[PDB]
Amino acid sequence: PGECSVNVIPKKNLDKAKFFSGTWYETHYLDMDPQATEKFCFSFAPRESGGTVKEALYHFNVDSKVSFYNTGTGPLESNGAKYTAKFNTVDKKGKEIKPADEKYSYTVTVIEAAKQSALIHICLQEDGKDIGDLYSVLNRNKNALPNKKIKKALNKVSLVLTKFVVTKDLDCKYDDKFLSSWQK
Ligand code: HEM
């Protein structure tokens, strides 16, 4: 049903200080549920310290024109490129408007990172069981195409980039200040 993908391999020796800094924009995404067809834009600001990831998340539903903000927190695995987070809901000012529900979590794997590009996978869970997953190509620049190493990573697991939704064509609205001000 909502079974998460196998063969999701964390990058060996990810540079933590570089990846867990600044703002990342999703440029392409592939939701593994073919009926998940509402268009979205996504950006986030992940940070790490002492083996714990603390990240600010921004989603924008293009269909409904509604944005939502979250923060996620959880332990980084010993491989340094995978983490499982609990999350709450905040407003644009960072104030909590809905508390975390302990039964929900997500697991992010950083599959590849090169230059100003990255490829991540996220598995959403409820009570530790898979409910859905998605792959996303990230870039420091909203309108940029991915480094070839990201396509190589996709091809290693029989995915091709043309199958992904491209958001540069979408009418995205971003809250960049929410992310730039994260932990300031
Ligand atoms: C990159 C492309 C992404 C897309 C297109 C996307 C899309 C979505 C969609 C459709 C939902 C459900 C919204 C709803 O129920 O109305 C959602 C929820 C959520 N996503 Fe994503 N997502 C992306 C990336 C991520 C990433 C990378 C993370 C974590 C690092 C993440 C964390 C979450 C969380 C925590 C929720 C639940 C929010 C809540 O219940 O308040 N998403 N996303």
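Residue numbering for chain A follows Swiss-Prot, covering 22-205 in order.
Each Cβ is built from the backbone N, Cα and C atoms, and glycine gets one as well.
Here is what Swiss-Prot records for this protein:
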MUTAGEN   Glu47 to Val  Results in the loss of the characteristic pH sensitivity of ligand binding. Reverses orientation of heme cofactor
MUTAGEN   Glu47 to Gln  Results in the loss of the characteristic pH sensitivity of ligand binding
BINDING   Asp52, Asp154  histamine binding site
BINDING   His80, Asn91  heme binding site
*Compare the Cα of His80 (heme binding site) against each of the recorded positions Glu47, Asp52, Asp154 and report the nearest.*
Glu47
_Under 8 Å by Cβ from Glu47 (mutagenesis position), same chain, sequence gap 6 or more_ = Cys62, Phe63, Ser64, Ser157, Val158, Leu159, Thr188
*If one measures from the C-alpha of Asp52 (histamine binding site) to the C-alpha of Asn91 (heme binding site), what distance in angstrom results, rounded to a whole number?*
19
_Quick check for the class: what is the C-alpha distance, in angstrom and rounded, between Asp154 (histamine binding site) and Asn91 (heme binding site)?_
18
*asked:* Taking every protein chain in this structure into account, which of the binding-site residues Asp52, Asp154 has the most other Cβ atoms within 10 Å of its Cβ?
replied: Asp154
*So for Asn91 (heme binding site), how many other CB atoms are inside 10 Å of its CB?*
18
